Structures are given as C-alpha cells and as structure tokens.
Protein chains: 2
Amino acid sequence: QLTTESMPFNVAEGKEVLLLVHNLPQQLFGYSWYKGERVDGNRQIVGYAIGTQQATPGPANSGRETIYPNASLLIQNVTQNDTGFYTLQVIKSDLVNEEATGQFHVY
Amino acid sequence: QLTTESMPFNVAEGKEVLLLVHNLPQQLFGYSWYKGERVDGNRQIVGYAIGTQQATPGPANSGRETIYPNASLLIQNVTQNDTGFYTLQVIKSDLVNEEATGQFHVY
C-alpha cells in the first residue's frame, strides 16, 4: 500500500519534482531511496535514519535532492538523466520491509 | 565486502545447506533475506531485528529455514525449487544498506 507520486509527472529540464509518499507505514527505522526500479546499494540516492534525523548520501546522489522526514524526495534542477524510475524502501521494525516505485519524465 | 557462501554448494534433495555470512558489518539494525537475486518484499524469506532478536517470516518463507543472529541462513530438507539465488540485505544505522547474493544447487 505504500505509494509514491511525482509532482509534476512531466517535469521541464531545470525545474523541480517532488516524489510525494502516501501511506507511509508506522514503526519505521528509516528510509532509503534508490535510482532505478530496484533496491540496490550501488544506486542508492540517500539513507535516512528517523531517530537521529540523519541523511547520508549514496553513490547515486547528485547533490540536487532533499529527503524530508515524511520520506518525500525533492529533486531540483532536473536534467535529462534524472528521467525514469526511483525506488523508495522503507525499513520496518520487524525487518519485513516495503518498497514502492515512482517515476517522472524530464522534457 | 559482505558475502555469503553456501555449504555445500551442490546440495542433495532432502539434505541441508547453510548460507554462511562473511564480513557482516557492525552498527546494524537488522537482516532481511530474500529468494532470488534482488531485494523485493514479495519474495522476502524472513526479517530479523537484532535488538529484540525477533524473526518474522515473509511471503517466501517455506518453514524449513532458520536465520541465526550472525545472519547466516540454514535451509533444511531442500527441494528442487530451493535451487538458485538468495539475497541478504543488511540494514545499517545510517540506512545506507548493503546486499549480497548467494546461491546453491539441489541435485
């Protein structure tokens, strides 16, 4: 049931897009966002620990993103290579974790 | 650097296999094991929270597996459909998580 929608879907180069999260579960340890349609550490954008409120960037961090405490992801100054899928993984306290995929298109 | 090796690699139907974990990082919240070569909640075997020492089964749990506190995974009474890839994800305190893939073959 966790979902993400991009706002806007079609984004103009140089403008911004918000990946808005819906149905965020409770009893969470943290968030991890990835570029592409799969959880993979080689393409992690950012890790975020809820208790300490610490964001840590990953290999796919571009320096134009902001993760908020509700797990939504802002990307500013979009370029053509931002186009595609993004994957949010949410880590539950029982370690039975949940993923959701979003997407947007830069024109 | 996290890795997993199956012992034995080639496993006889009805016998057991241990997915032994190496280089387990420190400062971990938990473990999640998956069937297949990717982290995906629809194929989660088990979630394990280190602090409370609780295992919770996922959709791909067969009832023949045991995860230990060092993250190694025993599978007993193997069948032909156990053949293939397994994926361990390790959740770090900074949420910049690590994955490793193992495999074995049932003959």
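Numbering of chain B is taken from Swiss-Prot, so the residues present carry the numbers 35-141, in order.
Note: Cβ is positioned from N, Cα and C throughout, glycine not excepted.
Under DSSP, B:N76 (mutagenesis position) is assigned to a helix (H, G or I) in the three-state scheme. Record note (Swiss-Prot) on the mutagenesis of B:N76 to A: Impairs interaction with HAVCR2.
Neighbours of B:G81 (mutagenesis position), defined as other CB atoms within 10 A of its CB across all chains, total 26. Under its mutagenesis entries, Swiss-Prot includes B:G81 to A with the note: Impairs interaction with HAVCR2.
In sequence order, B:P93, B:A94 constitute the residues six or more apart from B:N76 (mutagenesis position) in its chain with CB-CB distances below 8 Å. Following the DSSP three-state reduction, the secondary structure of B:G81 (mutagenesis position) is strand.
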